[PDB]
Amino acid sequence: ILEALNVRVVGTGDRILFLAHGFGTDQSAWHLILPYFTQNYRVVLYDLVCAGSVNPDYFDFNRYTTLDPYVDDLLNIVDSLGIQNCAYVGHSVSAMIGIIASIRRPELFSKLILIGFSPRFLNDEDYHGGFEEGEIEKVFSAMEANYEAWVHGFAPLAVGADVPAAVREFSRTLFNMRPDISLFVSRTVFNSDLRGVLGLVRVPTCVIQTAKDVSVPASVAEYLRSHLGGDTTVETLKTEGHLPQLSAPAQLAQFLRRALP
């Protein structure tokens, strides 16, 4: 599973940093914000199986039916690298994963920093998710429809801010993803939820909040801080974009170090 999801390591030190990209994107996304840390920690970064920059033949439509296996792999990697003390930085998808894992190994996690993280992408009765059965299927709709067309309209939103580069870079990864893959990964996330499970997280987390996320309501940035218990401070980025890792790495960089370790 090592070369499978092309893992890689940079920098040096007693400190072991980790970077897990999320939906669409791939590890390359961290690039624009990696040098800012490589000279202090030992950064690790892989590429989810769904990723486009990864052999699709490793993606099993009978496996990744939910969010569990995706958390297995993550740990499977950690073991093959034999690690006990590190820092996880998960965004969007990989944000949840860190959460799930963060409980299955409250040991292998010192400071859980989450980016554009969310519990349930589907809004419940007394829960505001920002997307309901309609809102989602509408998207799933054109999605299986004209992928080549769907992406053209999504990128601009997630990124949002006027950054033609940090918005174009997202399409790249978004294309390398065999639609089927994306198609699936979507429904799973949206069909996934880990509310209650949150309180269980012991590791002192750290949620990220942007000016306006196209997929994560604002309120939510507070609901998290609500059911965590572990020393979890939810900071905010004075900028725009769903994926700051690229939209404006400048600030994210600096602001990241203010937590980890």
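Note that chain A is numbered according to Swiss-Prot, with residues 6-266 shown in order.
Including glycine, each Cβ sits where the backbone N, Cα and C put it.
Per Swiss-Prot, these features apply:
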type: ACT_SITE; residues: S97; note: active site, nucleophile
type: ACT_SITE; residues: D218; note: active site
type: ACT_SITE; residues: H247; note: active site
type: MUTAGEN; residues: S97 to A; note: Loss of activity
type: MUTAGEN; residues: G158 to E; note: Loss of interaction with MAX2
type: MUTAGEN; residues: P169 to L; note: In d14-seto; loss of activity
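If you check the recorded positions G158, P169, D218 against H247 (active site), the ones with a Cα inside 10 Å of its Cα are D218. Listed in sequence order, the residues of the same chain lying 6 or more apart from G158 (mutagenesis position) and placing their CB within less than 8 Å of its CB: none are present. Of all the recorded positions listed (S97, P169, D218, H247), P169 has the fewest other CB atoms within 10 A of its CB. With respect to their backbone Cα atoms, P169 (mutagenesis position) and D218 (active site) stand 18 Å from each other.
Recorded residues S97 (mutagenesis position) and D218 (active site) have their alpha carbons 11 Å apart, per Cα-Cα distance. According to DSSP, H247 (active site) sits in a coil region rather than a helix or strand.
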